Amino acid sequence: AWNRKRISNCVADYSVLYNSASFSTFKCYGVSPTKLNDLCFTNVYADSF
Amino acid sequence: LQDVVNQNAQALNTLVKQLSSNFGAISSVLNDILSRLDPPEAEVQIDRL
Amino acid sequence: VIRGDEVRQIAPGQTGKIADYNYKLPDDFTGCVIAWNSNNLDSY
């Protein structure tokens, strides 16, 4: 029953999540982690489980 | 005489509309793939275009 | 010597704290990488 939080209409700083060492694994496909701070998106979904 | 004009116009139009084709790239505009992929992963996409 | 996690980051075109602040390989690197545990020898 994985949850889905929708996040939109905000300024989202991804640098904190990229730089924080608390994450065991931060791997992603399609777009590079280091340029996320410059792109703009329509909406983002966080599927956490 | 009108046919030569028509054929040249059609060839140019298909040449121009071939810039809309992906050819397997994640996107057809080179600027956005360049602006959202790091070089080592953007070279493989640009090669297809 | 590298201890702890991120040991696999030593590779061309790799990202991470180690690859970005400690040791970065060139994109066209031509060579080998070798590693082995050394607790007996290196174990602040």
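So for chain A, numbering is Swiss-Prot's, and the shown residues are 352-400, in order.
Using N, Cα and C of the backbone, Cβ positions are placed for all residues, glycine too.
The natural variant A:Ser371 to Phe is recorded by Swiss-Prot, whose note states: In strain: Omicron/BA.2, Omicron/BA.2.12.1, Omicron/BA.2.75, Omicron/BA.4, Omicron/BA.5, Omicron/BQ.1.1, Omicron/XBB.1.5, Omicron/EG.5.1. Taken residue by residue with DSSP, A:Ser371 (variant position) is part of neither helix nor strand, so it is coil.
Every protein chain shown contributes to the tally, and the Cβ of A:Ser373 (variant position) ends up with 5 other Cβ atoms within 10 Å. Natural sequence variation is annotated in Swiss-Prot for A:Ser373 to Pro, with the remark: In strain: Omicron/BA.1, Omicron/BA.2, Omicron/BA.2.12.1, Omicron/BA.2.75, Omicron/BA.4, Omicron/BA.5, Omicron/BQ.1.1, Omicron/XBB.1.5, Omicron/EG.5.1.
Here Swiss-Prot notes a natural variant, A:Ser375 to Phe, with the remark: In strain: Omicron/BA.1, Omicron/BA.2, Omicron/BA.2.12.1, Omicron/BA.2.75, Omicron/BA.4, Omicron/BA.5, Omicron/BQ.1.1, Omicron/XBB.1.5, Omicron/EG.5.1. Around the Cβ of A:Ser375 (variant position), the number of neighbouring Cβ atoms within 10 Å comes to 6.
With a cut-off of 8 Å between CB atoms and residues at least 6 apart in sequence, the same chain places nothing near A:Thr376 (variant position). Mapped onto three states, the DSSP output places A:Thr376 (variant position) in coil. What Swiss-Prot notes for the natural variant A:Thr376 to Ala is this: In strain: Omicron/BA.2, Omicron/BA.2.12.1, Omicron/BA.4, Omicron/BA.5, Omicron/BQ.1.1, Omicron/XBB.1.5, Omicron/EG.5.1.
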